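Trainee: Structure incoming, see below.
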Amino acid sequence: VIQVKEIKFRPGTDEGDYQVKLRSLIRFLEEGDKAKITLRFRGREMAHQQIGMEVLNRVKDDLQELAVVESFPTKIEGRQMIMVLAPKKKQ
């Protein structure tokens, strides 16, 4: 079956650091797992308007090829926000 593995994208994870581990996150998805992004804000229940949805959204948008995301969640639970990412579903 499809497993849950995970990646994180903290703030201060931009292109450099970031898309290196977008490569890591391909890898997760491409094993045939459902790769769960966890944001972990320096922040709160509304940390950001920046932190999350640059990253997350560009992770989707770059990975969009292979993966898509289940939801663009933008409901933070705690000081951290799960964007859930899956294999792109065959219709």
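So for chain A, numbering is Swiss-Prot's, and the shown residues are 90-180, in order.
Including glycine, each Cβ sits where the backbone N, Cα and C put it.
Copying in the features that Swiss-Prot gives for the protein in this structure:
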- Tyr107 to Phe or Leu: Reduced ribosome binding (MUTAGEN)
- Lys110 to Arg or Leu: Reduced ribosome binding (MUTAGEN)
Trainee: Relative to the Cβ position of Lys110 (mutagenesis position), how many further Cβ atoms are located within 10 Å?
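Mentor: Its Cβ shell of radius 10 Å holds 16 other Cβ atoms.
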Trainee: Other than its own, how many Cβ atoms are within 10 Å of the Cβ belonging to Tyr107 (mutagenesis position)?
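Mentor: Counting Cβ neighbours of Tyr107 (mutagenesis position) within 10 Å gives 19.
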